[PDB]
Amino acid sequence: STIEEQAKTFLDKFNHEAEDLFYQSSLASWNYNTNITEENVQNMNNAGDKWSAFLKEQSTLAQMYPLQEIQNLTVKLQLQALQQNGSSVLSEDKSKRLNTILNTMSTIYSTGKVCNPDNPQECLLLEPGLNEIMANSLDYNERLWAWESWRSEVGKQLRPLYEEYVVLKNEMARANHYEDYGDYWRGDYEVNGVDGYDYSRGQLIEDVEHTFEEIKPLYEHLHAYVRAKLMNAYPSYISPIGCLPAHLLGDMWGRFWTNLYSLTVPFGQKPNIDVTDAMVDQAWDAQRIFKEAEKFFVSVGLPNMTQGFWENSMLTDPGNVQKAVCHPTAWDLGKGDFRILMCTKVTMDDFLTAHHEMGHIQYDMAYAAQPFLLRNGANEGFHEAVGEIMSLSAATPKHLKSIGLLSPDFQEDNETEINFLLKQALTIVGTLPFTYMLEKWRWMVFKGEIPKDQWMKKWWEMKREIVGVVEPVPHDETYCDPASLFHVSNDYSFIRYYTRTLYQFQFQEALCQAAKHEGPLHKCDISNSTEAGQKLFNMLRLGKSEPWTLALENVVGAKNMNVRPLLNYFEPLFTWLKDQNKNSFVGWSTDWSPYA
Amino acid sequence: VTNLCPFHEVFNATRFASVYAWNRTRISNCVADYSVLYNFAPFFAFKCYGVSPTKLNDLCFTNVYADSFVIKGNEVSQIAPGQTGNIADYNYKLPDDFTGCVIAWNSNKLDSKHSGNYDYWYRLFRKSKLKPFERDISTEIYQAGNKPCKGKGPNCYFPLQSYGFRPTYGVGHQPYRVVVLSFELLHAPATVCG
Ligand SMILES: *[C@@H]1O[C@H](CO)[C@@H](O[C@@H]2O[C@H](CO)[C@@H](O[C@@H]3O[C@H](CO[C@H]4O[C@H](CO)[C@@H](O)[C@H](O)[C@@H]4O)[C@@H](O)[C@H](O[C@H]4O[C@H](CO)[C@@H](O)[C@H](O)[C@@H]4O)[C@@H]3O)[C@H](O)[C@H]2NC(C)=O)[C@H](O)[C@H]1NC(C)=O
Ligand SMILES: *[C@@H]1O[C@H](CO)[C@@H](O[C@@H]2O[C@H](CO)[C@@H](O[C@@H]3O[C@H](CO)[C@@H](O)[C@H](O)[C@@H]3O)[C@H](O)[C@H]2NC(C)=O)[C@H](O)[C@H]1NC(C)=O
Ligand SMILES: *[C@@H]1O[C@H](CO)[C@@H](O[C@@H]2O[C@H](CO)[C@@H](O)[C@H](O)[C@H]2NC(C)=O)[C@H](O)[C@H]1NC(C)=O
Ligand SMILES: *[C@@H]1O[C@H](CO)[C@@H](O[C@@H]2O[C@H](CO)[C@@H](O)[C@H](O)[C@H]2NC(C)=O)[C@H](O)[C@H]1NC(C)=O
Ligand SMILES: *[C@@H]1O[C@H](CO)[C@@H](O)[C@H](O)[C@H]1NC(C)=O
Ligand SMILES: *[C@@H]1O[C@H](CO)[C@@H](O)[C@H](O)[C@H]1NC(C)=O
Ligand SMILES: *[C@@H]1O[C@H](CO)[C@@H](O)[C@H](O)[C@H]1NC(C)=O
Ligand SMILES: *[C@@H]1O[C@H](CO)[C@@H](O)[C@H](O)[C@H]1NC(C)=O
């Protein structure tokens, strides 16, 4: 009859076929992940190949309907998603070369290891021992050696591969209508066709910069504080006004500053909020933890778990010959199947991780009624923030006292709040400059403003400029420092975390205001309130049908990111930091270098 | 009490029929007892429209029709008068003045396979809606475009789409067995009650 109905019928057929194929693929993947055998690998590969081929032919067939004859604004999104995520434009040889490059990069990163000098018998791996050495060892020379050895051994090999990879990716992006591959990533936030909610690709960068300009003071104050504390640890090496050495950030790359809590605790005399001993005394287990999380989620009015979830999910390490990965994940296999995989110990960290995963599961369960191509978060940051706010609200002394793990005689004052705020800041605030710098450098190199012969130079310049971190050993163009990171080598976007860090606090402030809570924001609980749960569920049920700007306006009454909630959250620590930094210089000079 | 109406054959029949080709049975000239229905597992839905369930043994009829098929768990609400939906207007339509009872119970244990049960189909496309108590078995290539089909391909689809059942599916997608009873009057001796 007409183009719109001809497209609707095709979408109706695709919706039913894709669900079955995706369920088969997900079941194969789960069976392999919980149980590592060769036959499971073969089944997973077969299912993945079938799914990829089917998506390929469906995307090829989808080209028959031009996009300028449709005004329904919902069929158009499905067709656009199909065309975007199933199309191939490069030649077969170029596709094979790209696949080989990606597989080589992944294998090199996964199998990378460093051998001890004058001891070839033992060679250290990254995950087992290198991370532990970076986190715990207090030796300057040992940390410097490990850092330099890893950088040299995983950067020198991957540099030409990365050059060829970026050339091929730019060629593929220019084959499409996008300007370059960075534009291809930035297009995830693009919104068109709706009046009052349009969002262009070029806007995002500006927004990011603006937000950074509003967050520079707090961070730098924290930086100064940490520097002083580190000066108390290593007196000779650290300059009073210089940038921090890179290998003393508590990890391999400096992504998180959590490992520095022991050295830089404000008040070590005050007891810490720990519930491991209480849980051991009360004889807790994984089932009790998950039941408590389910009860907390019920208390706000949201629906709770199904029988299949309890029957099928695994919550303990099988042990014996049964080997499985213990990275916690939330699985949405489709057709009303939800599972959680996690090797659980009786610790507070697992107590929070259970809430974090159940938040993701609830968000997945919310939008089950939407069509197949729209069952997703508004963008790549909404899901992370939704998962994180639940763990944000479940680690307060009031919640623990209500549960009963914490003693009723416990009381809060200056020092407890200050310690908690500093502990949170060492994890949340620290990673923002690192993420922003990495994404900015990657966008610049994709654009082509930085020639290859200057690459590392420019990179290190930015390390001295934004993050205020100086390299311990000078590096020429032979090294490839950024490729050492997992996300960089495995072709993953690195801007979702920055948006999540703001969305979570905006959501938390809105929910706390809806609950009519009074007092500091960092002490807020929404356990018994139902209005906050109702508003959250109203947002969650939308799926991908509405633009993310409309959902954000529906929740918090705003159309863009804002850093004000984060500053409101961290103000009590900010005042104390300003009071303490009176006798310490604030800021760093890039001219200072550890190697003279 | 001499002759008992067969209700142990409509229920408890190992394998039922596809919804698009549902099965029909005629029950007459026997004493019908409705207490045998309550001897089964608890029902997902037990709705009687024209008559009260308790007073089924005080009034009686001339013919009783039993219709049985298998559908999803969330399509049970579509088996009712005045309902709109895919399975309601393309496979089985009920009149607005329908008088009868609708029975539906879970059958996951008997109609599920680990590999997948691909022995149930339903109609996905049709040119026009279905009249009440009408069936369609012909399988011709449905045309959705101006160009004639002359074979399966673009814009031309096979009308029937198959289910797939696995025991690990959640409730709302697992199979449900549905039995629909009908009663009517006509100018003839009733002879069906007791
Ligand atoms: C269109 O095509 C694209 C591919 O180009 C598909 O994009 C994928 O989308 C999914 C979901 O958004 C992405 O899944 C995410 O992957 C992250 C990467 O993790 C890697 O590393 C960890 C170890 O650190 C491994 O365990 C993991 O397997 C990956 O190798 C995960 O970190 C994410 O997890 C987050 O969510 C879970 C709950 O789901 C939480 O429990 C986690 O804590 C975390 O918050 C997530 O799983 C996937 O990466 C995307 N692919 C690519 C290549 O980027 C689209 O799905 C597709 N659209 C369709 C099909 O409609
Ligand atoms: C764009 O196209 C979509 C897809 O058709 C339209 O959504 C459709 O909206 C109608 C009316 O709201 C829905 O009809 C409803 O059907 C149920 C039975 O399922 C019935 O009980 C209701 O009374 C109502 O008639 C229809 O289901 C729905 N389609 C889908 C796939 O959900 C949408 O309205 C279109 N928008 C514009 C602006 O054209
Ligand atoms: C883990 O995987 C192995 C092999 O992938 C499973 O062993 C198979 O089990 C099935 C049914 O139990 C048998 O038919 C196969 O012959 C077995 N294969 C082998 C090589 O022994 C094992 O059952 C899986 N673990 C669990 C708990 O299911
Ligand atoms: C939410 O409701 C529950 C249920 O009443 C509250 O749990 C009570 O908590 C107090 C401590 O404040 C205990 O003395 C009661 O025994 C608990 N009752 C039950 C039934 O467990 C919970 O406190 C409420 N949330 C808040 C923040 O007050
Ligand atoms: C939570 O699960 C229990 C089963 O233990 C169930 O009885 C209850 O109805 C569920 N909560 C809600 C709100 O339905
Ligand atoms: C400690 O708490 C007291 C409460 O009377 C307050 O006056 C004081 O300013 C606080 N000091 C710090 C450093 O928090
Ligand atoms: C049907 O009934 C017979 C006897 O009453 C019994 O043996 C059989 O298992 C039943 N089958 C089903 C599917 O209910
Ligand atoms: C339909 O009912 C008749 C009468 O009992 C029976 O012989 C036939 O096998 C049934 N067919 C299906 C597909 O259930």
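To match Swiss-Prot, the residue numbers of chain A are left as they are there, and the shown ones run 19-614.
Heads up, header says this was done by electron microscopy, 3.0 Å.
Placement of Cβ uses the backbone N, Cα and C atoms for every residue, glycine included.
According to Swiss-Prot, the protein carries these features:
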ACT_SITE  A:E375  active site, proton acceptor
BINDING   A:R169, A:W477, A:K481  chloride binding site
BINDING   A:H374, A:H378, A:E402  Zn(2+) binding site
DOMAIN    A:19-607  domain 'Peptidase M2'
MUTAGEN   A:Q24 to T  Increases slightly the interaction with RBD domain of SARS-CoV-2 spike protein
MUTAGEN   A:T27 to Y  Increases slightly the interaction with RBD domain of SARS-CoV-2 spike protein. In sACE2.v2.2; increases interaction with RBD domain of SARS-CoV-2 spike protein; when associated with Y-330 and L-386
MUTAGEN   A:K31 to D  Abolishes interaction with SARS-CoV spike glycoprotein
MUTAGEN   A:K68 to D  Slightly inhibits interaction with SARS-CoV spike glycoprotein
MUTAGEN   A:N330 to Y  Increases slightly the interaction with RBD domain of SARS-CoV-2 spike protein. In sACE2.v2.2; increases interaction with RBD domain of SARS-CoV-2 spike protein; when associated with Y-27 and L-386
MUTAGEN   A:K353 to H, A or D  Abolishes interaction with SARS-CoV spike glycoprotein
MUTAGEN   A:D355 to A  Strongly inhibits interaction with SARS-CoV spike glycoprotein
MUTAGEN   A:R357 to A  Strongly inhibits interaction with SARS-CoV spike glycoprotein
MUTAGEN   A:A386 to L  Increases slightly the interaction with RBD domain of SARS-CoV-2 spike protein. In sACE2.v2.2; increases interaction with RBD domain of SARS-CoV-2 spike protein; when associated with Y-27 and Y-330
MUTAGEN   A:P389 to A  Slightly inhibits interaction with SARS-CoV spike glycoprotein
MUTAGEN   A:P389 to D  Increases very slightly the interaction with RBD domain of SARS-CoV-2 spike protein
MUTAGEN   A:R518 to G  Increases very slightly the interaction with RBD domain of SARS-CoV-2 spike protein
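Listed in chain order, the residues near the chloride site other than A:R169, A:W477, A:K481 are A:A264, A:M474, A:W478, A:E489, A:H493, A:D499, A:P500, each with its Cβ within 8 Å of the site Cβ centroid. Checking the recorded positions A:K31, A:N330, A:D355, A:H378 against chain B with a Cβ-Cβ cut-off under 8 Å leaves A:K31, A:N330, A:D355. A:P389 (mutagenesis position) and A:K481 (chloride binding site) are 45 Å apart (CA-CA, integer value). Following the DSSP three-state reduction, the secondary structure of A:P389 (mutagenesis position) is coil.
Most Cβ neighbours within 10 Å, among the binding-site residues A:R169, A:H374: A:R169 holds that distinction in the structure as shown. Taking only the Cα positions, the spacing between A:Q24 (mutagenesis position) and A:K31 (mutagenesis position) is 11 angstrom. Distance from the CA of A:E402 (Zn(2+) binding site) to the CA of A:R169 (chloride binding site) is 30 Å. DSSP assigns A:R357 (mutagenesis position) to a strand in the three-state reduction. Across the fold, the C-alpha of A:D355 (mutagenesis position) and the C-alpha of A:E375 (active site, proton acceptor) stand 15 Å from each other. Comparing A:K353 (mutagenesis position) with A:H378 (Zn(2+) binding site), their Cα atoms are 17 Å apart once rounded. Note: the CA-CA distance between A:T27 (mutagenesis position) and A:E402 (Zn(2+) binding site) rounds to 34 Å.
Long-range neighbours of A:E375 (active site, proton acceptor) (same chain, six or more residues apart, CB within less than 8 Å of its CB): A:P346, A:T347, A:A348, A:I358, A:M360, A:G405. Apart from A:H374, A:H378, A:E402, the Zn(2+) site neighbourhood in this chain, defined by C-beta within 8 angstroms of the site C-beta centre, holds A:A348, A:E375, A:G377, A:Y381, A:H401, A:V404, A:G405, A:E406, A:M408, A:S409.
Here A:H374 (Zn(2+) binding site) is positioned 26 angstrom away from A:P389 (mutagenesis position), judged by their C-alpha atoms.
Residues listed for chloride, A:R169, A:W477, A:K481, cover a largest CA to CA span of 16 Å.
A count of other CB atoms within 10 A of each Cβ picks out A:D355 as the most crowded of the recorded positions A:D355, A:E402.
Cα to Cα, A:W477 (chloride binding site) and A:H378 (Zn(2+) binding site) are separated by 35 Å.
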